[PDB]
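Enquirer: Encoded as structure tokens, here's the structure I'll be asking about.
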Number of protein chains: 2
Amino acid sequence: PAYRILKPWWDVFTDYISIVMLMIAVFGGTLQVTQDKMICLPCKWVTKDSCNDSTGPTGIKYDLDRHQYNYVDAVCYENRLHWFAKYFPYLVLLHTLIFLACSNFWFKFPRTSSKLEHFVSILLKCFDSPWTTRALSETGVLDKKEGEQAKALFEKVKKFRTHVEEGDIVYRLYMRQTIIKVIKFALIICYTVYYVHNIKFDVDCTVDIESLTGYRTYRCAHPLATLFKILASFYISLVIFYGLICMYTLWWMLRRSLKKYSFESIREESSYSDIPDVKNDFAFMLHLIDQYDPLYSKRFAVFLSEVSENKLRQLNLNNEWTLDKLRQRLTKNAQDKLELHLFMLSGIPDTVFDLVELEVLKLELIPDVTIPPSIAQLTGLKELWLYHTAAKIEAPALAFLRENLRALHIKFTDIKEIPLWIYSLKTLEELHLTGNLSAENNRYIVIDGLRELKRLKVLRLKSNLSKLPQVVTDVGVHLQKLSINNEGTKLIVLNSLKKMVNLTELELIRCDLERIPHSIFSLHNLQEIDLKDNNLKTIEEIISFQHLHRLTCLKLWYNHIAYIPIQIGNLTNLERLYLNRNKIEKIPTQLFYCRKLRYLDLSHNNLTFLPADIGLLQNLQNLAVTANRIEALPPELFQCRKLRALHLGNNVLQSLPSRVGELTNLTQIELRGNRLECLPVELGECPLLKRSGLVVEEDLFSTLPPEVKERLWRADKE
Amino acid sequence: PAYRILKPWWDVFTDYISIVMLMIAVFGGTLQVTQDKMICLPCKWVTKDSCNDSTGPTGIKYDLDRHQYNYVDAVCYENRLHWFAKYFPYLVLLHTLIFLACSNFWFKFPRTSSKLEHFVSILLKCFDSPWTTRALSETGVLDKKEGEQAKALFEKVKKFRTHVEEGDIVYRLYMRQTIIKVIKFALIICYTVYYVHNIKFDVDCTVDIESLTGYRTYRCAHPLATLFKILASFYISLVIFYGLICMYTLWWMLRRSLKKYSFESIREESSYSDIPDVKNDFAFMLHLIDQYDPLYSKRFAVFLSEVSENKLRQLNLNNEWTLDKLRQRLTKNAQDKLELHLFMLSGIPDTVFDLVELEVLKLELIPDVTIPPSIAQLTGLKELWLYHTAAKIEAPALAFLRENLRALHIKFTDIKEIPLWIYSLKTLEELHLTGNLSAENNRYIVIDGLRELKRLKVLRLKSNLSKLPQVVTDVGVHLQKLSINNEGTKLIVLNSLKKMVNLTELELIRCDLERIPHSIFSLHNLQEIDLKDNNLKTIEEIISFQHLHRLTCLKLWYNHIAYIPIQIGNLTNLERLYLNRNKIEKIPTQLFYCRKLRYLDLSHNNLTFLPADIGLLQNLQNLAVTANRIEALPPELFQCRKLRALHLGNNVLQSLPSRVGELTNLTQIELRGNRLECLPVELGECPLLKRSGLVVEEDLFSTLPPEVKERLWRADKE
């Protein structure tokens, strides 16, 4: 009912031939059992154990009782009848039983029976699956249950292939059965043809029975001899057909090396070129099914293609993640735009394009993903993150992003991972590059197309570059903010900054320059400048910084600066100053000449004293002197009531002056890490400073007056 | 188990006839086995190997024992009884078995058994399909899974047809089987009719056994001979019927040329000419099923016709997208026009034309759309948007569109996918081209039909063109509005804009001119000019702007203009002029000669304070200096009474002048990102200012007195 698919035409023909042989055997057996008598008459004149056949004629008197005739018949039948005539039906019954056993040996051998049952069940599953139909049709949307069932079928197929690949028992067992059938046919043909001529109607008998009858020899007649001869010839012809069929099977087994399956036809005509050529013990069962019907093999092809696996994986992925689950996965980033981050997925779920509220999409380790056009449903998309994903795109989505995308982030370890189509994103304004780009004789080759980014305004370079790309210098004609992170690689300007005259922010982090380039000063449009981690020692180049009439903020944090040049007194244009984590030891008075200053951090330095001129900078809002050696505070500092916060931590401030409460606009303090005796009570008179804004160790905190404790706590509550 | 559907009436009759033949075969066989004795007597007077046939009568004494009679019977039965009388039933059994084997060969031959079971399975699937019931009843909405299974059935039918039309095995096998049946019938009837005469009741046997009985020849009676004779006559009659039926089947197979099926009645009973001529190995099963009955063939032919599949799949689409679902998804676009979006649909739902209330429709990513005449149902439709949707049009559809269309948007990724009929329309007022049509050596030829748009007035050409096509200038002799966006590509004018005398609103977006061409100056009737991000640096050409007498609006922002020339004040006609996002640092007093100016934007510029002359332009209502370096608000600006918006957010404003309450018409105020400590109270006396209208930080918003905040909240509430 189910294994009939596994029976080629030769097998079913041999089964029918065996059934016919069995019918012949049972008919001959019942015929011989019911009546197989001999009829014997004695030879009156006999020589050489055979009589010579020598008014009206009269009968011959033998003077024998009927029982004497019966006794002679029995004796001659048991003795002088050829054993072939006596035992032909049982012989053919035994031979056909052996043939049936040989046919069914591999079916009843559990070691290969389990493999055959698994093969047939899996082949039926692959034949009746709905996924293979659509896979062949394509050369979509489906239910959860059917998708997971199809996935289970795929993994069962892989397990079955692993199991049957190393077996190589079915092929040799089939060879053994075919050889056994062939040799049985050969011996049967030889001996049966040799002995068939030994059954005949006339037979002679000489049994040395005189004391019971008185005659020596008898001419016996075997009435069933001719019918048995006809049955024997019919059976011999049947065995000849059986042997011819078995020999054809043997030849079929030895003309194409059935151990190996070509598989080329369907793997090339269905465009699934990634279909393996099947190997031993698995090519053979596929050959058998081909002999039944190649359509089953064609259906089973799509479960080894290695590509249909990707298709099913992405389809089940699209099935699983629902828009509700994605919204629960939705997060708000630092820049306060609606964010969904995809990490370590085989592909992009299609339901992510159902969230019209999405603004920024991230792709972290997503292999072989091509952007579907359904991205058009995402109106708010402005930022796209490529965290180590080489992603392709099609024309409609490409145009949609060309007209809609504003920010792009590329994190890569290889240049080939960069999507070549990004250069058409003519509405792109901000791009972030992470990954080395220098190539042996092909460095700065991919980025030549950056001239196409006409609306580019922000660029992030993290590639350990030693010479700045010329194309960057060219495109900087409209750039407004440029950030580079060489991560320890020394960068040489080679006077390649005097063409990005539109730049308004220049950040050079970990570029290891050790000097301030002169082309910085030529950018009079600059406003904010940083020289992080370039091991700066002397910043006297600020002499040429007076050309920068609109330089507002300057950062020299995390450098090796030891002193503040007096020239900064001339550049009063500064509004934010960052100099922490340097080796600066003292504050010259000239620094206090920038009266419009609003931010000042001098943390992590060798500073020991605070000059009194700090009070001259009324607009200062925050102060940071963390990790310094200041022990006492000049009271003039407390004349800047508009100082919202101050960072005195990790210092050696012995005692806080009581004027601190005069700073009403103050809201935050840093006091942990300093050797203080008791907190001033006047500190608790600040209208806006709260326990949240009051940072200090608990031992100094408990010395606060109880009214101060209650006021700070109630400010924290509300 | 409806396998008999492939058995015609004659196959059934042959089966029954074979059953009867086998029945008489087993009857004759068991009769011959049980009793076939031939009773022989010697005759004393022999003439020519035969009995001469020559006081009361007395018997004849032959002097033979019973056993000698038995021996004579055996020998004469063996030798001189004609073999036909002995072996008639076995021959009948053999022939009946051969006939049954021929009849069931194709059922039991696995190669063709596979195709036959495949065909019967798919046919039984098709017969029970409600799709057939609905299609034949057509001569309303059901389950989606029903449409899906119908489409899957269509696909599997296509795949099977592709599989089986090339085989040509079942026909040749059936032909060979029926030929074998007929030739076997001929041979058997020949020999049986010839040899049935030897079934005689009495037979003379001359055997030459003298030494055993002493009689030369014997007369024998075969008692069963007459019964065998009538059995053989009956068998001959049955074989005659069987052979006549097989001859009829041969005639049926050799007159209709069964290799090709007709499928002709379909196009006259259901007007379905969507059915091919079925080739070999598939017409055969169709013919056989027809011989059963044609109802199955008819109810199966529908699944072959692709047009019926398309129409009922469209029915399924309508089942998914019902009219109420459409109106639920119905939206209004920004231009106050009822619009529905059809994004990534397989085909146009038919129900959409039940809603005449639509005037704008957008078709994006809907493959192979052919515009139906049912678009005539939508009278008020005026605008259609084509997004990557190559559309074929119909004559009623083209007629309706050439007289009931006002504006058209077509976007295309390739030249070949533009519909060619669009130029033929005459009522089209607005055409929107969005797609790179740049071609080499045959540029501006694909749109050579552009001159056929005689009612065109508004034209949007976003095609990344290097120079303006001459055909565009040809059509521009009568146009009104032209919008060009080259996406950063430089636009070449070269005396190709002075011919658009009737243009009313000119817009150049990222045309990369970098310098205003003189051509615009010849267009006196022009009203509004835009140069969005055309990399402009010098705008001296505004001196020639006095040629444009009615020029009231100017758009030059998103450019790199640093200094405003004075002579722009000579244009008193100006009404709205935004100049944000430029390098403007000081507004010349001459610019304030444009007394009729009403809307001004100066955001993202480098101003520090404002000239007094702005107070003299009372006609202004909207001012925008957002995100700038304006130190303080000059009070003279309060003299412009009808100001309803002041976009002053993100400035360096320190203290807001109290005269803000002087603006009664003041509606919207944005002040985020300003260094403002305290707010004036007059801000709460503005009748048209509301809490949403006033954009200010909530903690800073709490600086206002409680009455101010309460009044603003009450005004905003209703």
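Just so it is clear, chain A uses Swiss-Prot numbers, and the residues here are 15-68, 92-176, 230-808, in order.
From the backbone N, Cα and C atoms, a Cβ is placed for every residue, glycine too.
Found this in Swiss-Prot, in case it helps:
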MUTAGEN   A:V40 to D  Abolishes activity in hypotonic solution
MUTAGEN   A:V47 to D  Abolishes activity in hypotonic solution
MUTAGEN   A:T48 to W, Y, K or N  Impairs activity in hypotonic solution
MUTAGEN   A:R103 to A  No effect on anion channel activity. Impairs channel selectivity, so that the channel is also permeable to Na(+) ions
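How buried are the listed features, and what sits near them?
Expert: Other Cβ atoms within 10 Å of the Cβ of A:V40 (mutagenesis position) number 13 in total over all chains.
Around A:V47 (mutagenesis position), no same-chain residue at least 6 positions away in sequence has a Cβ under 8 Å from its Cβ.
Following the DSSP three-state reduction, the secondary structure of A:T48 (mutagenesis position) is helix. Under 8 Å, Cβ to Cβ, and six or more positions away along its own chain, A:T48 (mutagenesis position) finds no residue.
Applying an 8 A CB threshold to same-chain residues 6 or more apart, the list for A:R103 (mutagenesis position) is empty.
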Enquirer: Using Cβ atoms only, which of the mutagenesis positions A:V40, A:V47, A:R103 are under 8 Å from chain B?
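Expert: From A:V40, A:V47, A:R103, flagged as close to B: A:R103.
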Enquirer: Give the three-state DSSP assignment (helix, strand or coil) for A:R103 (mutagenesis position).
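Expert: Helix, per DSSP.
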